[PDB]
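Data block below; observations after.
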Amino acid sequence: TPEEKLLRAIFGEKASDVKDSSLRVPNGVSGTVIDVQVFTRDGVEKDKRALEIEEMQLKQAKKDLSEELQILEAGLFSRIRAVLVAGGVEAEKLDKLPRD
Amino acid sequence: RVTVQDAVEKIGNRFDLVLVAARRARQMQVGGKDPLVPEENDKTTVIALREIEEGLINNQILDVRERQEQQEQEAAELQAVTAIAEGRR
Amino acid sequence: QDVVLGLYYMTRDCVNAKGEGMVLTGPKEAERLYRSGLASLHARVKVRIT
Amino acid sequence: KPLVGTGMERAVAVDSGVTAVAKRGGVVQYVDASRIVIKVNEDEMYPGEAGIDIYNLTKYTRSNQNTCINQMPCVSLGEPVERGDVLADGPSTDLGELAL
Amino acid sequence: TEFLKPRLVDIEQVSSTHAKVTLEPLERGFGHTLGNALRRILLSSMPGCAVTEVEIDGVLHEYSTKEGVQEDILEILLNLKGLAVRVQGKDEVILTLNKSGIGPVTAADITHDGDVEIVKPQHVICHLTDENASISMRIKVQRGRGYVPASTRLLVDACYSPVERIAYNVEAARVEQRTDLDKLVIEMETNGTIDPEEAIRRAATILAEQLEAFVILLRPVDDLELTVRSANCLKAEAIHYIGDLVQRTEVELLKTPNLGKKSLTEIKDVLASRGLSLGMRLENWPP
Amino acid sequence: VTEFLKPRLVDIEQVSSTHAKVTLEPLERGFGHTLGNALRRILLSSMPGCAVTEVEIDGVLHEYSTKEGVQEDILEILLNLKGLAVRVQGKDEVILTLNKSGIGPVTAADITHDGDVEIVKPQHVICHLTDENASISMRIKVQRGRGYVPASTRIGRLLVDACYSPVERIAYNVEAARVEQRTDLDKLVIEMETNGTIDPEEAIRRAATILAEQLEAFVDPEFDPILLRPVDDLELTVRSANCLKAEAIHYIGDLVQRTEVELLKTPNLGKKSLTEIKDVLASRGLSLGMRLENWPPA
Amino acid sequence: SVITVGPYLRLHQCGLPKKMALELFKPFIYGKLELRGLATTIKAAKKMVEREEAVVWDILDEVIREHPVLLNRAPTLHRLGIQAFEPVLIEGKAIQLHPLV
Amino acid sequence: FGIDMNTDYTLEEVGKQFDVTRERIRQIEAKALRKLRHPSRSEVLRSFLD
């Protein structure tokens, strides 16, 4: 409207092609953001959004493998040790050579 | 709550009092605070009701002031309005 | 509810062995004496109230 | 835990899978907010052919009614636990007893 | 640390000897505190003159009734309790009351003593019926504290305190941001011997005089949750903490071997997200 | 006209480090409950004390996070920090540093010994590090205040509910005092159970002080607002903002008064910065060399 | 909203939460802020009130002065199922109701 | 701006209407806009954006 035209002209904001549709926090609510999940159509222009989270999940997963292999190693070798000692006792000898 | 029984006592049938007080309050918001009895507190509705309580307003008296207001509008223009009427024959 | 429980409690008959024979000097002085001491769960006391 | 119970508050917290329990007798190897590692065979050497078990704990998960479901470890490092012992308490549970 | 102290006052004079003064701002829990403290002082520790004994001619026991007097001795003592007297500087004074005739015998008929001041002379003490009736009595007035009944040890219940009734209301107060403020509304009922306000300042005086003898820059970059690449680049540039990063400028960072504009923009975003920025001066790095 | 007997602290029976019994020797009958209630009411809510208000734990962003190598989650840790009893010399804000690596409990005794700060209960558990490669490094902010001020009463920094009041429980007894003189005298025995941050005597004198101070007698648009906004509201570059602040330009009103000539004469402002400033000012209907004549009103 | 007892209330009064009152009386508040010099225009008043800027509250007190609200509870079996009360601004999210009613 | 006649007349049209050159009309348009935008009287018209 002409009044709005004048207002914009006075303040020089220029009419934007796009309209604000952002998701906002509802009334009476508030707090701490503890997680975000993003899902993008396959082969979409994935940006920093789907890359940072991706890499983070990869690091968490990899650590989830390292810890399980740590428990598995210190879980099976500590059992094969008591088996190896019985008969062929090597106290000061076994705790030297590599685990593999 | 403020002397409501007395206010209704001043004008029977309750309802009618509600209509009247409403009209008076509309008078307060329409033109000027004016009026009388004068506590100047608790907005237009209660100013009108307190006015009615002291029988300051009253329906007939309000109607009379309105007719006099019609006479006041007659006052001024008058000969000029009649001039606007006489020019158009 | 509670209001009743209150009123009934403040106006209940009692042996009044403690707060017996009290001249009130009026409802005001009576209240003063009531808040003060020696009056509990009402008393058998004459009231000077006009 | 309620100071006045009926004695059923343990069985409720037990049968609902919120609380994490030990499968077999063993000893606690590791304790974390995130996970609890238990080394089996301490009592009656039940486990065979590789020994140990790792319980990942649910942490700050969201329920259907928007309440936060999180487990807290109820054990300490090196603690001896038997079969069916409470390891981590779920939401609204205290030492294996129901806390509403 | 300072507390909210009284501001703006109001006094609602219900009558000539009954007033309601209120303090507008108070902290929560002080309404009942000052209210009960003051009620306990006022109802027992106020100083005032009061009738304690009476010597009427011809009268022996309170159960007796006098010839020519409408009301019985009990009612007469009951009236004598309400005798409002202000004495100059004494703790005991004897008033003489001689009266003959028909009609009401008021406090104005009491023999005018120089020291003694009678607040309400129109206060009715008796009622003489016949014209041959007459009363002659000696009213003993003593100074004391609180309500001391005659049943202590003719005798009359002594109401030394000038105040008949005390009440208080806590009511949540308005005012600026605090919301949890109260305002103490004290309802006072005195006899007019002493002013309400000065009675309050006197209770406060007694109370006070009783209390006389008792008066992020050092956080690692890893906390920012940057990309692995950005973090490793920063660590490679000897930037291990937030403080190290906030000192660098965009230009200088772009001059480093491993940090591009995407990464720099990321850094600006994550820093802005925590109220921080690049090129921040802290002057004195480090203590 | 009988002069009154005025109360004085006469006894202190320290049952323990945090439990005491303070008694007043002279009192008139009926005064026991008055001071008893007044003092209990002041003590239980109006006492000033130090309390943890903010905490900065490394690696942790939000309090709902859980840390690798720590038994309890961050919430439990903060909840533990609420109970950190600290006595600070003469300050209204102090930063405590806590660095700890190893296995076992991380108590208040592991907090870096600061000269001013006194730790009442060093054996107070804050954490439990499980594995020997685990370590925590946190910054605990301790402030002085009054009453209960929740964290909800408003950076990657956590907030903790503040429990400022040093007093947990108060009790009092009226008990008839001895002394042949007057005979009708009482003695107020206040049994206090505090957190050990503050001594009984000064607490009593402080409650009485507050009470006395409460009893302090009984007596009786023109111009554009945008000009008073800080320069940060212009959202300039860090360099331009710092330069302007260095030139005593802290608000938009200060900036709009300056001219191009004057600004270019400053030691740190180049053509780029000026272009930026003119651009951001023009973007909001403002400019340089603006006359507002009357700087400032009040 | 949920109702709680209000013992301090007069029979002609009710406890009304600040936020609720702020929302309900919004156009009145804008109008009053335009009449007095508190805001240049209705839009400015809105922008100001949304922020919850101070003095908006005192203005709200000026708005509900002598004004009445209707309180209603289902089921409405008789005409006393809806009654009028003078609103008193209160902290908290609960409506406070007079015990006699 | 079309407040009059419901049409946004060109600078040349307005110039022709006032018997002046387009440069003149652009000049007075510019000083008018300048007056409007100025900090004085800017209030009210301002903030109406969001």
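Here Swiss-Prot sets the residue numbers for chain E, with the shown residues being 6-158, 171-232, 252-323 in order.
How was it done? The header gives X-ray crystallography, 3.9 Å.
Every residue, even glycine, has its Cβ placed from backbone N, Cα and C.
Here is what Swiss-Prot says about this protein:
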type	residues	note
MUTAGEN	E:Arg45 to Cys	In rpoA112; temperature-sensitive, blocks RNA polymerase assembly
MUTAGEN	E:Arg191 to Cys	In rpoA101; temperature-sensitive
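Its Cβ placed at the centre, E:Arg45 (mutagenesis position) has 21 other Cβ atoms within 10 Å. Rounded to a whole number, the C-alpha distance linking E:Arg191 (mutagenesis position) with E:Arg45 (mutagenesis position) is 27 angstrom. Residue density at E:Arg191 (mutagenesis position): 14 other Cβ atoms are found within 10 A of its Cβ, drawing on all protein chains shown. Under DSSP, E:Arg191 (mutagenesis position) is assigned to coil, being neither helix nor strand in the three-state scheme. DSSP assigns E:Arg45 (mutagenesis position) to a helix in the three-state reduction.
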